[PDB]
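Remarks on the structure that follows.
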Amino acid sequence: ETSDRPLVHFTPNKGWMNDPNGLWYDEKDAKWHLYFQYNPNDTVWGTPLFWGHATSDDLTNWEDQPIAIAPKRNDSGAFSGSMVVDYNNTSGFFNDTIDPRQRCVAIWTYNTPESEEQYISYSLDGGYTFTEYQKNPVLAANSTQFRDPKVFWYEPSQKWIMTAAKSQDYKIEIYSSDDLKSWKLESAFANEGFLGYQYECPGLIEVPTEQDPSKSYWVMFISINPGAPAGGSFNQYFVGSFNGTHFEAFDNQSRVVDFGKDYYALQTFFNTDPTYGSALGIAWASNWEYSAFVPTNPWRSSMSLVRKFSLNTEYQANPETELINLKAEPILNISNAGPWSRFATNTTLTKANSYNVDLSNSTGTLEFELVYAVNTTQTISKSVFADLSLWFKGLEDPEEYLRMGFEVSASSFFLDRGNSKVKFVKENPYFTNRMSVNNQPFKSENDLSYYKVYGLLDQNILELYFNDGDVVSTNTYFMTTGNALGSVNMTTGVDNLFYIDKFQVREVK
Amino acid sequence: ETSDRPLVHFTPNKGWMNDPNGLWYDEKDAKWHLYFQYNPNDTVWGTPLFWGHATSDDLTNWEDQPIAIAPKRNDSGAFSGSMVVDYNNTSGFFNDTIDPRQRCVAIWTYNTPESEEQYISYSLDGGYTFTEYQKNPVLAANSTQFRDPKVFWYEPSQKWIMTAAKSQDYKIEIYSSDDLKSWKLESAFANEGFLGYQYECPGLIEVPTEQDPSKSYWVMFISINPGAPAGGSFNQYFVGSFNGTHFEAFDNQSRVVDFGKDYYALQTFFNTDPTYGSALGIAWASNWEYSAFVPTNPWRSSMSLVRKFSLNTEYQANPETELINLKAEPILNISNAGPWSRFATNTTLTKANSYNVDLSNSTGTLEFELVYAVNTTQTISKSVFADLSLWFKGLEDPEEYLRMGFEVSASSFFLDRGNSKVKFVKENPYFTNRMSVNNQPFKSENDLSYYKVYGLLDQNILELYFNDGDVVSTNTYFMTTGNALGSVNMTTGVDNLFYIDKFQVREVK
Amino acid sequence: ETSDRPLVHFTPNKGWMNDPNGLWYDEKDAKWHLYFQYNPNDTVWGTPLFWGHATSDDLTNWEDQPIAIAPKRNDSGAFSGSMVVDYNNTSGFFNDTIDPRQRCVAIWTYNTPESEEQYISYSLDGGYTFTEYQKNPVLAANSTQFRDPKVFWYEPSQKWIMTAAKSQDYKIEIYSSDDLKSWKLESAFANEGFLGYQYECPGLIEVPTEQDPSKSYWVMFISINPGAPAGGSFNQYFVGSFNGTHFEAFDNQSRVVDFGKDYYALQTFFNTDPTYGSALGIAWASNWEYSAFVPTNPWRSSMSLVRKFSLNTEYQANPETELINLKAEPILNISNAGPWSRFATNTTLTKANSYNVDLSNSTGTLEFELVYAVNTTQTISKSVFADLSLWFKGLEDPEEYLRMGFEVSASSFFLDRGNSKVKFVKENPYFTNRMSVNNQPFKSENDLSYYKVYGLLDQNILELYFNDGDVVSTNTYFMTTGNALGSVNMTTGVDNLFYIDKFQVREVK
């Protein structure tokens, strides 16, 4: 008996999924390639571990493909890694029969009980079938904690640059090779923090500055688990500069990619179709603490949406200073949807009365657009919970719902993914019920502070996009199967504080 | 109608409390001094805001004292700050009638709607009554975000050193004076991260190294709120060196003081009785997200226990590398307690059978000592929740309980402070139900991994001390008043994995 | 609706059982032989009465065998008796073909509605089928009721010595023979403290001493019944002197074998495997006052465990001058060894709180080991119950439990086998539910008196061994079919009187 399956997030047909792998794009075929850590046998993690494969041409709708990479041994696994396109046959695997735009090279960690090493594989049919390089490994550091190779092309020095993690040494080593079969250690960075327990899935990418597309700075992605500050797993980032060997963040500073409880092992694509325009990144939407116990069958784990990255240099972190902040915008080919439903368009909503639209047969996947404004001046008020709340109740059974909104005194956007049923939510001591975000206004008109929120609910996953992706939160939710969360309710406490500029909901497929 | 009041944690008699202030110790009188942010009028935060005052001689039992500092204005408040003892009358406030050991100088932020500035006050009776310095401020930087002055004596340069926060500038400025009334900006630090929204309550102290006392390194404490990674508030630290003007952390790295949801605005004492031996620090046990809505009357907010700080250079952060980790050990004059109750002393538990002791009339305050061991080799096991769980059920009403323990697959120590009632716990979208810690073993006997946990329950608060304070977690809990959590139950999954070396419980007053 | 059936005590296949018969050991095939009074038709006592047969090589796990001795008449019965191994062919039966240590001769009573004679029978297949002696009986008359013949070899006088019960004349007669076919009357026994009481199942064996296993004393076992008004069925012993014709009881050397209510008709083995080393004895674990009404189906009656008897010449306790004391240790071979579950060890018990191990899937056969000390110091002891109590309950339904423990004021170990919903416990007025034992401390170091007690629970039978067998108590108990005293609990009155050195429970199969 199956569960409710996300409609616009990728899940495997059956079995177990984690880290996204070998992300790249086929220019001549117009196909996006998604590879992933995959265990087809059980519905939890286990060895042998494979590279699953799925293709799309809009990043919202997927086609299953045969297993891409396998370990020689049952003991072992074909762990995480990335892909590159060798246009100029620098590896020497590709004839003139193989299109330059189609020259796939997978770089991956072969984890065996004895050691973790780096292997490479090539494809002659456009990234569906892969053969190992005859003399693998292409990098061994005599270690059991050496994995997750992400590699890009650096024009100036004419090299492939690999950023890989010396996991439990809290070190991310940078290697270089023109050949791609021979790797030279260039630098190590470093002890960045938060450390936790391990450095996993590192990434290094030029991210175009917002407002000046022409400019861009370098971003370092590190994911850590266990030992995240919120508990378990999470993805951090650094903004700085890359010279060809060393990376330096503009300042000593930690920042998180996603504030939600379920967003890990983010990898960016090697190339894009722009249009969309790199940087583009996807992540595994879960948390290692309880990822193996979520109530889904015959599969476990969904990916997040692919997100367009950009750097916002003028992000008002608070009302005094501005910081260079990572902006993540959603990629979603809506396909066929509508119509909108709306509420308190241009009204100041009051405690006594509350709004509702219930979409009597929503598939359980819907999106909403909300722009609210706090009074700011003045209204005072404390000791009274000053919230604007959205309730996604219903639909076969309300009282089973997720609550979210903003409270003025806390200055944070909350989510309540308890309530309920699904004993797993009621019993699993790692499945957090509540988290906040601390989103900031985007403008201030005449004494009203304007905040905006875009959100997408897809059966078992919720993504919130504050100020068009200036802040993001990704959390999974589990309701009592077959329906629905179609009863959409707005509520407030405090007769005169929140102003609804705009609120819209619609079903999405 | 009153609530259940913590027996060995400080709470105000009535009203509202937050940040601990002006911590110092009277050598000739043998009295510890605790000051705190205090609103005597309402049971939430509000201006006028005062410095409350309480004294102890064992740090576990307190005596209430009259309000120590007040703002001139109702608009205003006497915000956070620290105290120093001016043995050599460098301020010139003290006659030869006033004992050197008793020469109190309070340094505090006078917050007014127009600006935040630094004031000083002196005491002629041993820190009970305080008079302002005639020419306050002693430091103004033309700002509304400039507060929380912590000051210490630096022998080498013969100066008072003030570390204070330029809150929303993410800057912690270091000032110097030999006078205490004329301050000179020496350096700024910096953009350390996690930034969040603000830098609050900075602290700078020499913390003696564990294993070798003779050595010590400098620690920088920064607390931030809102915008903590786990949501809301939290306290971070940096380990490094202080030259007299600038501070540098040994590496660029973030680390958290307390992983629990309720531990903020930590200030260390200016001096101690050693015996106890500085560094010693206390903190406000709550989280700004929901601190004003907790169900207690006629007071709100408890402090944490005072903790003896030490640096552990050889802390096994993971099985490969060691890090310089902050160690926090509890200060608790047990007073009169016992006897112990014990369980599976030197046995390996099995899922079939479970242990229980219910202390039929526990006051609701008790401590426990647990040393467990994972089998490690091998037992494999996955897809099965592999936990050792403690249940503090009962006592008038079980089914209302807090659960905690360790799960092998997650490698983290969990806490479940839901279950239940207490409408605030069931309803308040900021009161997190669950958090983990990711504690590490202290030793491995052949094919086993030994972990230790000390915990103290005090009516509404729980402190966990992993490996004698190598890792700490502070979380408040609210059960249905009058009783009790006296039903202590141990439980396991997977028949043969956990080995109980030791487990003891006893009532504490 | 078969009922719960003891796992380590012998019970018949089906039907009624009582007095154990013809106990001996086959040295060639390493097999213990147990015979018993048997009615395979009805589930109560009746004629024809047979000799049931069962074998074992560890005295714990048994094997059903065909009926060994049968009466010639359905009118009559083949009553109680013993067996001998005739190595030296002194009987006149037995070819050179039959192995010396395999030449068993049964001596038994052939009770008829008309007469009561003494028959002997030989076996040629090592005690599985028996043939009667052709010139039976071997004893003519009168016979005033004459039964329960126990026969043994005597080296000095080179004779078979037979001890038999003369119920009508309140005596025990001793007979001699070398042929085994013709017996001469020699003496009689004895006090006489109980006359009017019926003498049954007598036995005469040399019992080795503790501290010197080389020495031994003659011990005369008598089963005395009854007087319901009087204490009721009890198994008695006399330490004394046997010259070869007469038995001398040492005045004041006489105690009951087992202090329980369900231990009767004791017979010792004729020969043993040492290893275990004779004296070894087994008893019918029931009581004539109600044995025919116990709720077991399709069988009635279990035997007890086989016990290794030894004399403890140094006993004291009372501080009154010491006397020779009989101590019986259990013979029990464990198949499913481990694992122990324990309570509070090295600990002082307080009234306010209790201990619990909940053995969820125990069959109802478990063993326990308790070592407690009573604090003589002061603890004056007002007139209130000063108990240490063990409780067994559920599992399916508690409120159906058996209680036992030590009460200081009364200086005895009580047992309350009441508290059952079973009809024959509520209804049967001769089934007493409460007994106390009066165990004595083994060690009196400091101000604490140390007591040891081992106990085995087997579905319907409980056996308590105090100080490793110095005193024993055997009582059957009946609890609603299926489930099963698994909830093991410890409770006490009086806050600071009892110190638990050791308590531990374990399942036995």
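Just so it is clear, chain C uses Swiss-Prot numbers, and the residues here are 24-532, in order.
Method on record in the header is X-ray crystallography, 3.4 Å.
Backbone N, Cα and C atoms are what each Cβ position is placed from, and that goes for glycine too.
According to Swiss-Prot, the protein has these features:
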- C:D42: active site (ACT_SITE)
- C:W39, C:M40, C:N41, C:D42, C:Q60, C:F102, C:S103, C:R170, C:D171, C:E223, C:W311: substrate binding site (BINDING)
- C:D42 to N: Loss of activity (MUTAGEN)
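When other Cβ atoms within 10 Å of the Cβ of C:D42 (mutagenesis position) are tallied across all protein chains shown, the result is 24. When Cβ atoms from all protein chains are considered, those within 10 Å of C:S103 (substrate binding site) total 29, not counting its own. Close to C:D42 (mutagenesis position), meaning Cα to Cα within 10 A, are the following binding-site residues out of C:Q60, C:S103, C:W311: C:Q60, C:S103. Mapped onto three states, the DSSP output places C:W311 (substrate binding site) in coil.
Among C:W39, C:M40, C:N41, C:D42, C:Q60, C:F102, C:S103, C:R170, C:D171, C:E223, C:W311, the residues given in the record as binding substrate, the maximal Cα to Cα distance rounds to 20 Å.
Secondary structure at C:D42 (mutagenesis position), taken from DSSP and collapsed to helix, strand or coil, is strand. In the structure shown, across all protein chains, C:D171 is the one of the binding-site residues C:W39, C:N41, C:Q60, C:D171, C:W311 with the greatest number of other Cβ atoms within 10 Å.
Taken residue by residue with DSSP, C:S103 (substrate binding site) is part of a strand. The secondary structure of C:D171 (substrate binding site), as reduced to three states from DSSP, is extended strand.
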